Amino acid sequence: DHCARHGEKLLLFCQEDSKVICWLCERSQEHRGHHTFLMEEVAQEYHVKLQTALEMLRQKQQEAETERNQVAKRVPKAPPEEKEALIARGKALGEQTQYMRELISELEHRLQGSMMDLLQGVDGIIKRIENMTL
Ligand SMILES: [Zn+2]
Ligand SMILES: [Zn+2]
């Protein structure tokens, strides 16, 4: 809640860095030309954004899981090469679903947490979700 560098209240949010900082950090060279906001002034848009993302991710996950199940179902009836291909396919899908599970987990954590929980490093996860949807 307080800055380790300056001891002041961590109440500001930097748009370029997506970092939560104090007013003395904003005056540091590392935040030169950056635009800062009180965390209250930006919590809403990111709440909405992450909320929107979470839905999509959940949908994509359930789809991927059903697909994995179907792939698994084809395995026993398939000949050896196709078997192995299907096994690999299943594994890959598993990896994807694990990734989606991680992101979803993080999103719920952020959406149910404090503003600092919500905003600290949100740009990375937004990037990740953006890549995932692409
Ligand atoms: Zn500071
Ligand atoms: Zn900055």
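Residue 1 is the first one shown; counting continues down the chain.
Determined by X-ray crystallography, 2.3 Å, according to the entry header.
Every residue gets a Cβ built from N, Cα and C, even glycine.
In Swiss-Prot this protein carries:
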type	residues	note
BINDING	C3, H6, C25, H31	Zn(2+) binding site
MUTAGEN	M100 to K (Swiss-Prot position 230)	No effect on dimerization or higher order self-association
MUTAGEN	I104 to K (Swiss-Prot position 234)	No effect on dimerization or higher order self-association
MUTAGEN	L107 to K (Swiss-Prot position 237)	No effect on dimerization or higher order self-association
Can you list which of the recorded positions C3, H31, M100, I104, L107 have their Cβ under 6 Å from some atom of ligand 1?
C3
Check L107 (mutagenesis position) against DSSP and tell me helix, strand or coil, would you?
helix
Using Cα positions only, nearest of the mutagenesis positions to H31 (Zn(2+) binding site) (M100, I104, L107):
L107
Using the recorded Zn(2+) site (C3, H6, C25, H31) as reference, state which further residues of the same chain have their Cβ within 8 Å of the centre of those residues' Cβ atoms, listed in sequence order.
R5, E8, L12, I21, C22, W23, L24, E26, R27, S28
List the residues of the same chain that sit at least 6 positions away from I104 (mutagenesis position) in sequence and have their Cβ under 8 Å from its Cβ, in sequence order, or write 'none'.
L54, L57, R58, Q61
Got a sec? Which of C3, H6, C25, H31, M100, the recorded positions, have CB under 6 Å of any ligand 2 atom?
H31
For a quick check of understanding: among the binding-site residues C3, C25, which residue's Cβ has the most other Cβ atoms within 10 Å?
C25
For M100 (mutagenesis position): DSSP state (helix, strand, coil):
helix
